[PDB]
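**Q** Mind having a look at this structure? Questions to follow.
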Amino acid sequence: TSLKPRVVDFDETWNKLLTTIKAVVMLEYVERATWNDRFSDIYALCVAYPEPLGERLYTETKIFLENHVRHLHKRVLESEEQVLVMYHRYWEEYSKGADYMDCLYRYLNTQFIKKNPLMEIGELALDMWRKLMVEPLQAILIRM
Amino acid sequence: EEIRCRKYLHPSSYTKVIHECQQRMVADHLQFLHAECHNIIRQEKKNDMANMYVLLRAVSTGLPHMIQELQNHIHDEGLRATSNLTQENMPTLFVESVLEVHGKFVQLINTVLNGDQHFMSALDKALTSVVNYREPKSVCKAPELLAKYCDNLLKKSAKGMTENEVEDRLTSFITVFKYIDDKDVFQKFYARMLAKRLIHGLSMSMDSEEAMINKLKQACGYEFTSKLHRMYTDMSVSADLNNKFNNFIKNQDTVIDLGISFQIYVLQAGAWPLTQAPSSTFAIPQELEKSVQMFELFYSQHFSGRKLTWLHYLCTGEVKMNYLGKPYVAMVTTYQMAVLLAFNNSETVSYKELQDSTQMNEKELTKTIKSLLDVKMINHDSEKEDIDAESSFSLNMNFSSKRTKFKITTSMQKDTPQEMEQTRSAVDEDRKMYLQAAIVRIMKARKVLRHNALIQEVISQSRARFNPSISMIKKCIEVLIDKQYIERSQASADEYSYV
Amino acid sequence: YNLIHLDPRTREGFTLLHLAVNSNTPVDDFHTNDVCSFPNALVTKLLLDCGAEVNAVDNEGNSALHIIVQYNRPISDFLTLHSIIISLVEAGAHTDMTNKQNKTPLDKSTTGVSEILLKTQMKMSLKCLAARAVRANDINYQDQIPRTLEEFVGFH
Amino acid sequence: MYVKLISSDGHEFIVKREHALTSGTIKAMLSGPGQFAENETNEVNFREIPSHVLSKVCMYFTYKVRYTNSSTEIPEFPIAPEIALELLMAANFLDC
Amino acid sequence: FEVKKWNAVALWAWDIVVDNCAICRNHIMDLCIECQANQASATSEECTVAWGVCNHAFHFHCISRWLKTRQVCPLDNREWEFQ
Ligand SMILES: [Zn+2]
Ligand SMILES: [Zn+2]
Ligand SMILES: [Zn+2]
């Protein structure tokens, strides 16, 4: 193996990466080895040959994030009485998850997003949280 | 107040003074406005909609009610516009009604409502709701109607449609189509109708088909127009293959005249929905083996590695009856031509006599005979019209060819509507297989998930294709349960584990 | 920002940022010269906030940094020069980008004040050192490295 | 305070944490699921970086930590012609 | 009964199954990602499939340009050989 631009199938490296970025945004357990290897997976996706899959990786990360805070939101308002404590639990998980996933997506942030209208994954995850869990719940959250 | 604030106050208080005078007369009575937005959008009052959008844009929680109620209005308008369609011209009327609703509600949004992105998203949501609208406990109608719309538009029409017609109607069809949330059924129907148009030459022009395939590619990626573009390229290279076959036969060591013609249509196996469904144990007729063996040799020596599985049911042939008196020229299908050769050596034929000649099963030989005798070319020699062992048929010598183009190909030339349910079943089975593979990959990747989270994941990776029904995903979970691949967790059935 | 996204270029390849940092921009003599003084820190900061391409080039490859570092009055107008360099580096500018003559902005800086201001604003990087070595040794970098590096050694 | 940057060959490259945190994807690699609250090895295992180029990366860590507040004729960093185009990638991956 | 004109269809598939050119992620029997855009200036017919000894199929452009800089089969990291 080497750092040269190689060809990677997106649906395999992204499938390996999704089980990690699902388990780091929820503050589940992913070991040091897997977390380190996901950095090489992100790099190999961002400099893939001959088409860099940075745009597809960012698109699917955004889609996963908007499919996660949507699930968290559906988990929030279903507990109407305790939406405050459920929101606090899910936000405490999701803030650290967004920070860790911004750490994981550093190459995509500093080599694709900053070159290109696009929000960095640390900014995107919070912006996905505001537009899908805070603003829909701003009537109930601030009231309680 | 904006003008007056410039005249007197410091610039730093240009905002607060106006903002504080918003949160007294547009936000203290916000609910009042929110109690009436409905009417403002139900009658489409342009001045009132513009004023209300300008008013509620500054208020933090004012706009979302207007967005939601505009979405509701557009959804109700779409339901009332695309549910009273006549069954005669339904494929055109559905697309035209959705098109005109989209045009009206983007002209209203772009000018009166300043074209806010949230309002366009509400329009998209409402049009997605009206396009994927189905009768109670019934399948969706958008994919079939839109595929039939493209099939009727791109076919050779007697209305004299110009190239600009298919250049503009299809371009607007892309806008209409992007709202189908069940795109796989449309993909398979367009593949089937494109195949039936390509094999029979029913298409208006190959340039129009290429433009349509490119438009669908731009709409939905390359995996959508993979099989379709491969079919189009096969039809584009069939002529070059026929020219290469002519060069091969004229460049042989011994000069050989084909006799019969050979306008071969080579097709890729994966791309084309045409499949060898029956046994099709039809022996090649003697007059065709000379070309068949030569084409097998050519395709084995010029393109090595491509096994050529013959489909002896889709091939046509210009047949003539020399014993009848050589009347004009007749076009039949190969699937029965062998029994016609039986009429060469016996004026009367029996099913036992035909069975050794055509070598195929009689379960379709009977219907080919029926499609031969309905034009009175071949008459019933015996009396037993039912399927019997003897079942004599004779050559009707009194009836000559009525027209120069004695076309029996019209049985296959027209695409029957009885195969629509078969295509639906094929789409359903392929959908089950694709969802099974995707959920196997998901279960082998994660191995820890909840049931509602499983549904969320299923729709997450089904975003790129059809959306899955909740009962359908439940049935998929059941069939995984009874396949020794997933099992109910001991703690609860909500948790699932992969072995 | 509309014009910035339009990306206008003069006959010499000067973008809006290059003119806003150039002291050779001809300011009109009637009344604008009494107020509009170029280079101006405020106009460049506003252009960068509006999304100006910081790593643009002239016809001879000079970026905004190459243009500003040749400024003629670094003592009396130290505030302007310092703010221009701070804004250019903060918005993202390769402080060793090479023009067509293979001159870094330090090599183009006439005054020592601008040299040392840039050196304070210059961050050492191994990517730049390796790209400089690749360019000096003329190693063939076509398809051997990512496209981002294929241009990173392009202007180093 | 001493991470252990493994190479693709297998060479442990124990370097001070202050030096190794000047990277982007080494400060990011030691942040999150891998933090080593026990601070026992701090492995930053690289299965893509060769050893002969990770040695030069560590030498760059030391060189940059040393010659940072100098601004007065810093000595050149001797990138060999052969290791270049392999150290450009190894510095792009680690963000210099 | 002799006939004068005949036309036929026939599905063809490779002896070993393969669908997509692994490099450009297009089909092997479709144009490569390069000359798909350059379909007018070029002939757009020389883009044939190139078969490695490892039973892997890529477009001739998509593997010829891959082999100009590196020396490895892309899918499985092994030496190639045009069979
Ligand atoms: Zn290719
Ligand atoms: Zn090509
Ligand atoms: Zn291979």
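Here Swiss-Prot sets the residue numbers for chain E, with the shown residues being 22-104 in order.
Per the header: electron microscopy, 3.4 Å.
Cβ atoms here come from the backbone N, Cα and C positions, even for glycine.
Among the features that Swiss-Prot reports, Zn(2+) 1 binding site is placed at E:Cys42, E:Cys45, E:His80, E:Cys83, with the record citing experimental evidence. In Swiss-Prot, a mutagenesis experiment is listed as E:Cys53 to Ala, annotated with the note Strong reduction in ligase activity; when associated with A-56. Among the features that Swiss-Prot reports, Zn(2+) 2 binding site is placed at E:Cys53, E:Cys56, E:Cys68, E:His82, with the record citing experimental evidence. Listed in Swiss-Prot as a mutagenesis experiment, E:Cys56 to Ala is described as follows: Strong reduction in ligase activity; when associated with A-53. Swiss-Prot lists E:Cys75 to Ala among its mutagenesis entries, and the accompanying note reads: Strong reduction in ligase activity; when associated with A-77. The annotation Zn(2+) 3 binding site is assigned in Swiss-Prot to E:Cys75, E:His77, E:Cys94, E:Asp97 on the grounds of experimental evidence. Looking at Swiss-Prot, the entry for mutagenesis of E:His77 to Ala says: Strong reduction in ligase activity; when associated with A-75. One mutagenesis experiment catalogued in Swiss-Prot, E:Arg91 to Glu, is accompanied by this note: Impairs UBE2R2 activation by neddylated Cul2-RING(FEM1C) complex.
So where do these features actually land, and what's packed around them?
**A** When secondary structure is read from DSSP and collapsed to three states, E:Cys45 (Zn(2+) 1 binding site) falls in the coil class.
For E:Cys53 (mutagenesis position), the same-chain residues 6+ apart in sequence whose C-beta sits under 8 angstroms from its C-beta are E:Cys42, E:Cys45, E:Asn47, E:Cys68, E:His80, E:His82, E:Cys83. E:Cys53 (mutagenesis position) falls outside any helix or strand according to DSSP and counts as coil.
With a 10 A radius on its CB, E:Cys68 (Zn(2+) 2 binding site) counts 23 other CB atoms from all the protein chains.
For E:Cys56 (mutagenesis position), the number of other Cβ atoms no farther than 10 Å from its own Cβ, over all displayed protein chains, is 18.
Listed in sequence order, E:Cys94, E:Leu96, E:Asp97, E:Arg99, E:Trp101 are the same-chain residues at least 6 apart in sequence whose CB falls under 8 Å from the CB of E:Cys75 (mutagenesis position).
In three-state terms derived from DSSP, E:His77 (mutagenesis position) belongs to neither a helical nor a strand segment and is classed as coil. For E:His77 (mutagenesis position), the count of additional Cβ atoms within 10 Å of its Cβ stands at 21 [all protein chains shown].
DSSP classifies E:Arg91 (mutagenesis position) as coil under the three-state reduction.
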**Q** Measure from the Cβ of E:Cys83 (Zn(2+) 1 binding site) and count the other Cβ atoms within 10 Å, all protein chains considered.
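**A** By my count, 25.
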**Q** Mind running the recorded positions E:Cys42, E:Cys45, E:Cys75, E:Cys83, E:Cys94, E:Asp97 against ligand 2 and keeping the ones whose CB falls under 6 Å of it?
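**A** Once distances to ligand 2 are taken from each Cβ, none falls under 6 Å.
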**Q** Using all protein chains in view, find how many other C-beta atoms are within 10 Å of the C-beta of E:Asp97 (Zn(2+) 3 binding site).
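**A** E:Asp97 (Zn(2+) 3 binding site) is surrounded by 10 other Cβ atoms within 10 Å.
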**Q** State the Cα to Cα distance, in Å, between E:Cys56 (mutagenesis position) and E:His77 (mutagenesis position), rounded to an integer.
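**A** Cα-Cα distance, E:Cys56 (mutagenesis position) to E:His77 (mutagenesis position): 21 Å.
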**Q** Which recorded positions from the set E:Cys42, E:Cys53, E:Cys75, E:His77, E:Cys94, E:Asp97 have a C-beta atom lying less than 6 Å away from ligand 3?
**A** E:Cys75, E:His77, E:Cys94, E:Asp97
**Q** Which recorded positions among E:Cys45, E:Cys53, E:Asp97 have a Cβ sitting under 8 Å from any chain A Cβ?
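**A** The recorded positions close to chain A are E:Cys45.
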**Q** What recorded positions in E:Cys45, E:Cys53, E:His77 place CB under 6 Å from ligand 1?
**A** E:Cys45, E:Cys53
**Q** Within a 10 Å radius around the Cβ, which one of these binding-site residues has the most neighbouring Cβ atoms: E:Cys45, E:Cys94?
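**A** Going through E:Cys45, E:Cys94 one by one, the largest Cβ count within 10 Å is at E:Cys45.
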